[PDB]
Structures are given as structure tokens and as C-alpha cells.
Amino acid sequence: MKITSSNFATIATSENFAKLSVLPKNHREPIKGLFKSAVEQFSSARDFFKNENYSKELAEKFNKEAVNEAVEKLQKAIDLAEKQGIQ
Amino acid sequence: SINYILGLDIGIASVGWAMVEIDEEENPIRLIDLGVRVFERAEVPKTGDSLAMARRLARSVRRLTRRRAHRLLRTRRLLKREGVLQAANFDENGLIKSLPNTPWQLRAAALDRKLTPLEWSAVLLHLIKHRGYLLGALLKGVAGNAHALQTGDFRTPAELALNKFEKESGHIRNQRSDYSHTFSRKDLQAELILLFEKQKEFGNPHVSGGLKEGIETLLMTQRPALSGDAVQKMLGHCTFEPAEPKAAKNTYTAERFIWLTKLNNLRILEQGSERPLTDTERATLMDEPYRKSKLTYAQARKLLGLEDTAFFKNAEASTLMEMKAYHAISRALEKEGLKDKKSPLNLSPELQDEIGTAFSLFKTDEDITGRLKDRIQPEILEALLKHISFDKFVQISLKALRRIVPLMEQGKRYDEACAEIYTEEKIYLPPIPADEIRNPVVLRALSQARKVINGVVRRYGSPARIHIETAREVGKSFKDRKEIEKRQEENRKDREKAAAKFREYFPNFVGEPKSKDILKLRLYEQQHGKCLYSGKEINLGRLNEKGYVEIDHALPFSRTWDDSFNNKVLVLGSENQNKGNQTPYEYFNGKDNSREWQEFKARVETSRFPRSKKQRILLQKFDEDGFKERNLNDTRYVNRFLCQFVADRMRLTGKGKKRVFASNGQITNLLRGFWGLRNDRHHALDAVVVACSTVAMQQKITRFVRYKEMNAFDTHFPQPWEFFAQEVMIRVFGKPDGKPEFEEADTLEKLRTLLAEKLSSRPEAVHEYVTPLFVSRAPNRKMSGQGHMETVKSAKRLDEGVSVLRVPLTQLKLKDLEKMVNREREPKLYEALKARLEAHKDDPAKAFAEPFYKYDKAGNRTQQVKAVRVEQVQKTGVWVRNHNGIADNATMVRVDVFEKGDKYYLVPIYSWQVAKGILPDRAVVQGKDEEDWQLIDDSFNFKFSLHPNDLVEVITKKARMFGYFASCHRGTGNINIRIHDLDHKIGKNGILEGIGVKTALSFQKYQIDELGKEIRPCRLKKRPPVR
RNA sequence: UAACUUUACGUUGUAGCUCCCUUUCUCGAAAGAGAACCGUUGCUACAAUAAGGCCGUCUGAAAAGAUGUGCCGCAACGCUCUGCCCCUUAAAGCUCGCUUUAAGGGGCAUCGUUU
């Protein structure tokens, strides 16, 4: 159940994201937002190399920070979902 | 149970419908029902912006300000926890106390003197807050600033701001909507690194590595741009192979799939036909993308080498397909200097596929060197981990790709390829798909049309056929619509000028020269004083003569149905007596190339006819079938899509196979003119005209015109039934034909007796489904919307009816000049402002184009007066900016009606009250302000709630009103109601202002259907909560 | 089409400097000047920048008020879930025609999707 930056995409799947549709809206909205934000951040956590202004160490500094932020966000989301009681 | 044809007239703001009963031979025999539905077009009427623009702008601004505030808060946290901050300096939910008010002077003086720990946080926060730029004025300003920096002594942008930036114009930050004082973020990096280095040089226990790292992270922190949906970016599974994950939109095979799918259905358009690529053409265009990047519309054309006779299904210049991954990998290999500029990529497709999967599944250096170390050469991994980033996932697995791609290369179509490897009819129309309809107005119009169709099918049954007619204004952009309106106005003005010219030649012609003789004279002018066919000459005696000249179709109507404006010509008295239904190709001996044809070609070759008409002199064996089929149908996107959708997705109990007839516009006008038929109720007229244009009527019309084309009448045009122009007018307007002064029948009994009296010879004029027409309007019961006006006002003097607002001089007028807050505390300034204002007659733009100066007592000048705060009345408002500002109330969103003592009270409910959940308790009383409003308690009975565009009825002592409630005036307590059809002869533009709801005998809100029927009263039970 | 990183503005409040300024205090050379509580022109800094809802964490019994390296908040479309209204059939009874419960069909949303 642990989320790590190496086995991350095996958990952040479309099936996992769509399993959240049963929760009540007051709970459904926050976890879905967290999941969406984490997925987007992971998907866009490497455009810093495509831009030539983020030169040298800033590029992988931003990459590492973004990956850690995304994995922490989905850890929080999955913890909230676990508290709500889904598998 | 009932066989009928349903006719629709679809506009951008209304939809008219009619039903015509038919016999077994598709001939109208009755007029069952008709109606009109009205809504608001899905755009801003004033300008033309989409309905979802302000929401998008507000959302973007909210996100921007939230991100900036969070960045500043994180800067504060980093400066406190990762360095010397003396956290006793941070108090409560506040900030660094006694913060210096001049960061700009400090940031330019940090290289010649130490900065206090209280003077370091200020400059750091200032740098983080205004972090510059990473569309012409902005770019020009930053370019000019960059040029200025590298010319003089401007080592820091702060020094530039302090030295030459403020001493000229008297300001540092930009004012108004200008763009001069903008800076680049790279220059801010340079200034920041110079600050840190040259300030650690002097001393200070700060300037550790953590400070530099944090400030550089915060200064170059920009969120990555979002694109597409979010489900598409996740690793799902395969629809065909439920054992393997998806593939990225970066691999060789997936992009091969995309290329083949896009290439198969190119559909090269040859002059309007369908000309697909054959085997030999697709064998060359296939490899071009993979060799060059920008393959545009014309790039393939050069390989095709056509001669403008083959379009595509300049301005038409867009990349039909682009090599993203292939050229990205090529550039990543090239920029490291280990590959030539233009050479094939020395890598197998399997290798590129695997690196794409690895790059799209993992985003960390360690993992990418954990899966690519054993497959690519040592240099390749490092070269890829410098300029490469991929995303997105396709819905087709890698395993299925190896099977799908070869078949699509073999020429097999997508569907059959995936079928070999591995839209039922319903009663009601399904929702209109928004994928193909990329237009809001068209989508809304089709949705309303679908609602009407579903309603009529529910009430009566499945229609036999649907005849669709769309106005020329639908499916067009706003600018084209405006051009159409201006062209119509210009045409009307030109017609009036031509009429004025006409009133000179023959004043004795009755007393009203009409447009028919105008057209005759104009077409005479086209011939340039010459005659056609006969070959005689002008200087005939009387232009009309009642028989001398007859407008006739060059190409016969019975074969072309092509009235238009080109076909009609005017001839002289001689000839034309033995023409018949013969085109000039079979009448003037043109087939054998005789003189009777060449002579008349020479005669008409000097005419002023239009190009289309001039080249319509001769038609070499034109298709005598499709032509009449082309003028009887519509060839636009919306009509074709409607035909296809209603043909496939619902059931039509017809006889043939093409049981959807989209008619033209000129044919409808021809039919309405022939059959007699010459406010917001005329939409049903074209609906009835359209649903009677069956193929049997076309057959009878062709027979009649062919018989009359030979002058063989040795009788009027055929009509659907006797007494057509009368029954339709009575059913629509409830009045006799062409009598705007007659009384109107708005009841079943009145309409029925009028029909029985004026049409006693037609027993079919009455039936159990006759009802006076009632226009229906689209309801709008949303409780969301704006919270208040954009501007906000000071609320210090809110005990009275006072509120202060700062307005610029260029916008202030003489009306607000007498309401200035400081009117008596400085007399000379007010007199000077009046003198400047009372010079150009209330023209502020031309009066304050020159600077204003508060002149000191006994002479001299002082600093400018760029803006002045004036005083405005304010009896109520909305508290915003954390109880620091007052704003005007938003648009009314609900009204609550209470009844006591045979008197009615209105309680207004706005959007902000709904948001906060505070339902009101004060009913509006005319004159008195809110504090003196009648309070609501348990002794007030609740009747109903009114939303905009709701059917209401009042019964006052003078008359009875039945309309659609539109707005409620809180200053008087009187509601406004629009008349159902918006008749220009009732009230002011169809509205009844100042209706007295109070002391009315009766007042109740009605409910209406979507077809204008089922008008019943509704009694709401209990007050609904705001949230 | 529909959306997406930002930047520079505008308005409100507070603080600093600054110009006009209507009363009231402080005077022997009549002119003015000084200090104040208010208004207000301009420059800079800071906070807010829809009104507000959800979810997690703190003080805790009447409730907050803060807090978060999280989303939604002026739109479009639709009826699987929830609500309002209207219309049929049913169990009924009214009091001598309105409600209670319903099953079904619709319209609109405080409901659902996209944002």
C-alpha cells in the first residue's frame, strides 16, 4: 500500500482514480482533486529539462521536488480514501 | 395513430414548428398544430463573446492570486526556519513588524553598505513578490530595459528603477493599462546572485547555502502548463487485451497508428467531389512525416502536384501530421554533438518504443538509468536525460499495435482492421453530440429543436417525415452575421435610391411605383437598350403596356427550379410565343452551330449581366435531374448533420429511404408568395410553408409550370387546399388577413367561432386540436451568478447614504462634480475644476488631456490631481474585502411572494445571500429604505417564488395581465412582465412596466410546457432553502 | 470549439513621507506662524482582490478562531443518484372537493459530468 516514486504509476491508474465515484460529494471532491493534482504534477514533473532557462542543477532540483510533492499528495489522497473505507 | 409531416424552422434565437396531416400520397389535407419556442442565443448579444469567458477569467485570476499569496507565505516560512529571523519579530496572524517601506532604495544600496536583518527580509520579500516576466508592448518594454541595462551603469534593476525610471515620470511601478516598467526574470536572477555575493562579501551572518537554494527555487518556480484531460494521463488497461497496460503517445507503434488513421481518411476534395488517395498516392505520402517535421496542408500538395482542382476535406496551412517523438529524439541526439544535422536515426523501432515507455512511466533519473542501462549505449542514456520529457497514454496496448499497424498499412480501414484482428433506432432523439458541433449557438439551437421534437413525439407520435429549414444566419460567426446585416441595410438603401430614380420617368404610373416594375426596369437597363431572343430594339411606347414585356425564365422552371436572380430575363413583345419548355440549346439551333445562336450570343455578349448569369448563356447538356435536385436541397454542414442524425438515431414512419427533407430558402419564399402568405409569431408561417412542400406538390407545380410554359392555356398556381391563405393567417395571428387594427382572439371559443364564420365553406377548418398560439420562452432558474459589481467603495460613512469612490479625472463628469466629498473644504480647487469642466460642455477626455495642478494659495503650483474621490448615495450593499469595502448589489436571483390582509409583499433574494445562506426577512416597502422594511414573521403566508422568465398573472381593478415576469424594482415594488409574443403594439416594446402587484385582487404564477400548451397554475408548498 | 503557466493593472484598508485645507487651541505689532483630532492630492510598502463552500490538524462542552507546501466557487450539457413543480393510474379517505402514501412520464435545478 506504500507509495514510492519508483512503483508510483502502477498505483495511479485510471481504475484507481475511477474507483472514487461511490464516495459522498463532501468526501468525493477533495480526494479526487488530490488525485488529479498529483497525477498532473507527476505527468508534468520533467518539462524543466525542455526549457533552456532552467539550466544546470535547478532542473533536477525542481524534478526531485515535484516528484516528492506528487508522491506525498497521492499518499495523502490514498490515506483519506483508506479512512473512507475502500479497496 | 396520426400520419403527419413535421416542419421545423430553426433560427439562432427561436424554433418554429408545425404539423401537417397527409394522405397516403403525401398531400396536405389539414393543419393540425403549430407553435413557436423562444430562447436566448448562446453568446453575449452586445459583443459576441462566449457565455463562459468571465468565469474563466475569474478562475484564472483567483488561481493567480492564490499562488502568489502561497509563494509569499512559503518565503516567510523559509526565511524564518532556515536562517536568522528572530521569530519574536512575527506576531499573531501578521507579518514582520516595522518592515521598511522602501525596498527599492534598499535593493539598490545593498552593495555599498551592510543590511540589517530587518532590512534583509524586506528586500527578499520584495524580490519574491514582483518576480518579473519569464503581447507586443510588454516584449518591447522588456527588450528596451535589457538594452538599457547593458549600456550605462545599471548593474542592478533596482538601481535602474531608482536612477532613470522614477525621476522622469515620478513613479516606479506602472500605472493604468500601460507596459513600460516590466522586467525579465533572468535579470532578477543576475541581481539576486550579485546581491548575495557582494553582500556576503561585506559581512552579515546570513547568506548560507540554504538561503540561496530557497530563494532560487522560489524565484524560478512556475507551474507547468496543463493540457488535455486527466484520465488520459493515467496508466489504464487495454480494451482488447485485459492483461497488458496501455501505451504512451510517444512510441513508434502508437504514432504509426495515429499517422495511418489520419492518412487513411484524408479525402482529397476534387472540386467538391470525393477523391480518396489510391494505393500509389498513399505509398509516397506515408514516409514523408518521419523525414520532415512541418508537413502542412500544401506540403503534401507539392508531392501531389495538382492544379487547384483538388482541395482538402495561405489561409489553408496547417500541419496535417507532425513527428513529435521522432524529431524530439533526433534533436536530443544531435544537441549532444553525436549525430549529424540531417540523417536517419540509427535506432531500431523496438528501442524507441522501449525508451518511450520508460520515459512515460518513470520521471526520475535513477529509474530511467535503471531500465535503459542494458539496452542503449552508455552515451545514449545521458543524452536522453538532458532534453527529453514525455507524457500522455493512448488507449491501445502495445501487443494489439503489432497487429493493427500492418493491416492499416495494407489499406484495410481502421474498423475492419481491428474487427479482423480481434447506433440502433429509438423513439426519441438522443442528445446532440458536442464533438462535431464546435459551436455554442448551433448546439443550443439543436438542443431546443430536439426538445421540441421529443415533446411533439410524446404528445402525438412518431412523425412520418421531418422537413428542416434553417435560416441563413445559423451556423455562422458573429462577424459574418454583422456583415450580413450591414449588406442588407446597404441593399435596402440602394433599392430606395433605385425607387427614387424610378419616380422620375413615369409619374402617371398609378400612385405607388412598386418593386416589380423596378425589377423590370433594372433588367431592361441590364440589356443596355437591347432586346433578347427577338432581336428588336428599344424606344417601345409604354414600359408596362400590360403585355409588351414579360419576365420569363431562360432555363425552364419545369426542369431546373432555378428562379434565383440569373435565370429571369425580360423580352419584347415579339417572339416568345412559341418557345415552350426548351432550353436555348434546343431552340436557337445551337447544336448544329447555326446563325440563330451565334447572332444572339454576339448580341448578349455586350450586356451587363453577372458572371454567373453571363456564363449561363449556354449549358452543354447539363444534368437534367441533379440540377433540380441541387436547388431543392441544402448543401451546408448543419443541414447535412441534422439529416444524418435524425435519419439514423430515431424512427420515422415514412415510405421511402431518405425520409428527411432539408429544403432551400428561395423555394420557401417562392411557395409563400405563390400561395398568398406575405412581432415574434411569423416563425410558424415558414414552418407551415416548409411542411407542405412535399414531392407531390413539386410534381403538381412542375406540371402546372410546364403546361403554362408553352402558352397552352387556350387558373392560379396549385395550392395544398382551397382557402389556404386565410386559414393559416387565422390560425397564426387570430385576425383576418392584413388587418393590424382588428381584434385578437386569445381563447378557444373565439378562435373557433372566427374560423366557423370566416371559413364556413371548409368543414375541416375546425378539429379537436385547435388552440390559439402561445409563445413559449426558455426558463432560467439558476441561483448562481455574480456576487456584486466589480467596483468596491469605502464604507466609513455608511451610517448615512454615503460611499466614497476614487474616479479618474478623465472619467469624471459634471454630474458627479457636485457630489465631491471635499466640496467645501477647498473652494478654489472646486472652482478650477468647474472652470475646466465648463469649457468643452461635459467633455472629460478633451479637457483633462493636460495635467491638473492644485494651485497653492497666492500663486505657484503643486502636485498633480490624477484622480479624485467622489461621494455617491448608498442605502445598501455587500460587505467585501474582509469588512473593508462596500459593493453594489448583484443581479436579482429570487423573489418571495407573501400574502397578508389581501396585500402582497415581495422579499428579494440575491446571490450573496444564497452563498452565505442568510435568507432575508424584510419585504420591500415603497419609499422607505431597508431599515424600515416590513419584517416577515409567522403571520405572513408564503405563496410562491419568482425566478426570471416565469409565467405570472395578475388581476388588477382595471384589467388582467398575463405574461412573463422579468425584473422587480426594489425602489417601488413593481414587477415588469413581458407579453408572451412580445407584441410591439402592447406596452413599450412588448413589456408592461410598473405593474402594481400590491392591492391586486389576484396574483399567481403559472406553469407552461415546451410546446406552449398545458398552462396550469402551480401552488408551491413551503419556502425552499437558499442552499 | 473548449481550456492552460504567468506578468503588468485597477479598487479597498493600514503604515511611512508629502500638497491643499474647515472649525477649535497657542500670541504684539496688525501679517502670519506652530501643535494637534478629522478630510484629502501624490509616491512607496503590506494585506485583501468576489461574496463563500468542502476535507485534514490544533484550544475545547455549548463553539470557535486559526491552520494546510489540497480542490470547488459568475459556464455548457444531461437525467444514473437528490430536491421542487406539473400530469396519469392506484390504496384511500376529505367535508358532505384537499391531503397521506404511492408507481410512471415529463420540465427545472440546490443534483451529475466536463473545469
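Per Swiss-Prot, chain B residues shown: 8-141, 155-333, 341-449, 458-713, 719-754, 770-1082, in order.
Placed from the backbone N, Cα and C atoms, the Cβ positions cover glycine too.
According to Swiss-Prot, the protein carries these features:
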- B:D16: active site, for RuvC-like nuclease domain (ACT_SITE)
- B:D16, B:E504, B:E508: Mg(2+) 1 binding site (BINDING)
- B:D16, B:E508, B:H723: Mg(2+) 2 binding site (BINDING)
- B:512-667: domain 'HNH Cas9-type' (DOMAIN)
- B:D16 to A: Does not restore CRISPR interference during plasmid transformation to deletion mutant (MUTAGEN)
- B:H588 to A: Does not restore CRISPR interference during plasmid transformation to deletion mutant (MUTAGEN)
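Structure with Swiss-Prot features highlighted.
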residue: B:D16; record: mutagenesis position; Cβ within 10 Å: 28
residue: B:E504; record: Mg(2+) 1 binding site; Cβ within 10 Å: 25
residue: B:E508; record: Mg(2+) 1 binding site; Cβ within 10 Å: 15
residue: B:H588; record: mutagenesis position; Cβ within 10 Å: 20
residue: B:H723; record: Mg(2+) 2 binding site; Cβ within 10 Å: 26
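With 8 residues unmodelled in between, B:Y449 and B:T458 have Cα atoms 21 angstrom apart. Other residues of the chain with a Cβ within 8 Å of the Cβ centroid of B:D16, B:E504, B:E508, the Mg(2+) 1 site, are B:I17, B:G18, B:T505, B:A506, B:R507, B:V509, B:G700, B:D726.
Chain tracing stops at B:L141 and picks up again at B:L155, leaving 13 residues unmodelled; the C-alpha atoms of these two are 13 Å apart. B:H588 (mutagenesis position) has B:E504 as its nearest neighbour among the recorded positions B:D16, B:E504, B:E508, B:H723, going by CA to CA distance. With 5 residues unmodelled in between, B:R713 and B:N719 have Cα atoms 14 angstrom apart. Put simply, B:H723 (Mg(2+) 2 binding site) is 11 Å from B:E504 (Mg(2+) 1 binding site) when counted between their Cα atoms. The two recorded residues B:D16 (mutagenesis position) and B:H723 (Mg(2+) 2 binding site) have their Cα atoms spaced 7 Å from each other. A straight line from the CA of B:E508 (Mg(2+) 1 binding site) to the CA of B:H723 (Mg(2+) 2 binding site) spans 14 Å.
Distance (Cα-Cα) between B:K333 and B:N341, which enclose 7 unmodelled residues in the deposited structure, is 16 Å.
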